[PDB]
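One structure is given here, and the rest of the page talks about it.
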Amino acid sequence: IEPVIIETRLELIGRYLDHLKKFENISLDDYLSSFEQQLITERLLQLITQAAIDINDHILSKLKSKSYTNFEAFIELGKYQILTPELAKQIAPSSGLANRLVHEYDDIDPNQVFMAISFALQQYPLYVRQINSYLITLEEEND
Amino acid sequence: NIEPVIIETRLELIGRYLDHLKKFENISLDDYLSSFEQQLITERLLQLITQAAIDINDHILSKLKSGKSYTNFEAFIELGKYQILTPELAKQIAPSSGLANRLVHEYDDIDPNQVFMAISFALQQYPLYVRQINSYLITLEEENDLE
Ligand SMILES: *P(=O)(O)OC[C@H]1O[C@@H](n2cnc3c(N)ncnc32)[C@H](O)[C@@H]1OP(=O)(O)OC[C@H]1O[C@@H](n2cnc3c(N)ncnc32)[C@H](O)[C@@H]1O
Ligand SMILES: *P(=O)(O)OC[C@H]1O[C@@H](n2cnc3c(N)ncnc32)[C@H](O)[C@@H]1OP(=O)(O)OC[C@H]1O[C@@H](n2cnc3c(N)ncnc32)[C@H](O)[C@@H]1O
């Protein structure tokens, strides 16, 4: 496992969350009225989830050199206790959110993106902390 | 016929996205590079415009190409060969398929300097795309009515 590959993406997730947090108090009616605010939060959520999918793929490629869907990849990290199983279960559906936001499914419901903001702001800081704690362990073993 | 309705809805969306993108036509590079939020808005607008056009092109060519395959870049060039787009526009606008692939993260990392230039390219080219597809839409409706 290459720490800098993982840490670069974790830092990006943290940056994107920092920007997404600027939206955490916007009312739904103002959100639905502002296409540009929908665009910003949709792209932030896409970038966050795609960075996580990339992190998970890198980690699993070094451990289980088996193939997982993006949803299962979160679950598998839970089995390795790299994520907690509870976080892995909660956050795995953000893989479907990523697909939704690149138009792999049908239209985007802004009401559901609005609610997803608060769950991303809860779950992904924990994802970052858990992956960071794993990376730090690997680094402190090398030392 | 379902193809005209499909094209017309997507053209209406492209027109709306272009209206929002036009707000950024006069932004300076330094202003753009210093505002992550303006980068996000323009990146997603470009993603939505190009994806809608890719959808249109797929529906146009499925009627004309009897199962023959094509990439999203190639679809734009095929429209030029069919004189649905002018060849000049077709070759100018085909690389927007590569922009779209980068914006949905098929590969690579996003260079904001390239996205900055794509704002101008899209504001020049996609209004012409809309006009020319709209002219084809009329021909299609006439052909369906004539058959
Ligand atoms: P894709 O087909 O990957 O996602 C669709 C749906 O299936 C869920 N899923 C994928 N793979 C699995 C496995 N292996 N097990 C169980 N479930 C799986 C995936 O999590 C996704 O779930 P959804 O709850 O439909 O969506 C995830 C997430 O997206 C937001 N959401 C939902 N519907 C939306 C609309 N219409 N607009 C905008 N956002 C939407 C919610 O945040 C939801 O939790
Ligand atoms: P992807 O693999 O989709 O595209 C790669 C590259 O190849 C071009 N291409 C695809 N198919 C063909 C055919 N049949 N013939 C000739 N060329 C083809 C495709 O247009 C793309 O060109 P690029 O110049 O790499 O990119 C197109 C477009 O994207 C923006 N761009 C470029 N680099 C970017 C970064 N780093 N970030 C964000 N956007 C970027 C530019 O607007 C460029 O014009």
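Numbering starts at 1 and runs along the chain as it is shown here.
Structure determined by X-ray crystallography, 1.6 Å.
Keep in mind that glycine also has a Cβ here, set from the backbone N, Cα and C atoms.
Straight from Swiss-Prot, the features:
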- A:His103: active site (ACT_SITE)
- A:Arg9 to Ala (Swiss-Prot position 12): Most protein is di-AMPylated, but a small amount is tri-AMPylated (MUTAGEN)
- A:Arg43 to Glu (Swiss-Prot position 46): No longer dimerizes (MUTAGEN)
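Compared over the recorded positions A:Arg9, A:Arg43, A:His103, the count of CB atoms lying within 10 A of a residue's CB peaks at A:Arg43. Using a Cβ-Cβ cut-off of under 8 Å to chain B, the recorded positions A:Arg9, A:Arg43, A:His103 reduce to A:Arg43, A:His103. Cα-Cα distance from A:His103 (active site) to A:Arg43 (mutagenesis position): 12 Å (rounded to the nearest whole number). DSSP assigns A:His103 (active site) to coil, not to a helix or a strand. According to DSSP, A:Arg43 (mutagenesis position) sits within a helical segment. A Cα-Cα distance of 16 Å separates A:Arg9 (mutagenesis position) from A:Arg43 (mutagenesis position).
When secondary structure is read from DSSP and collapsed to three states, A:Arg9 (mutagenesis position) falls in the helix class.
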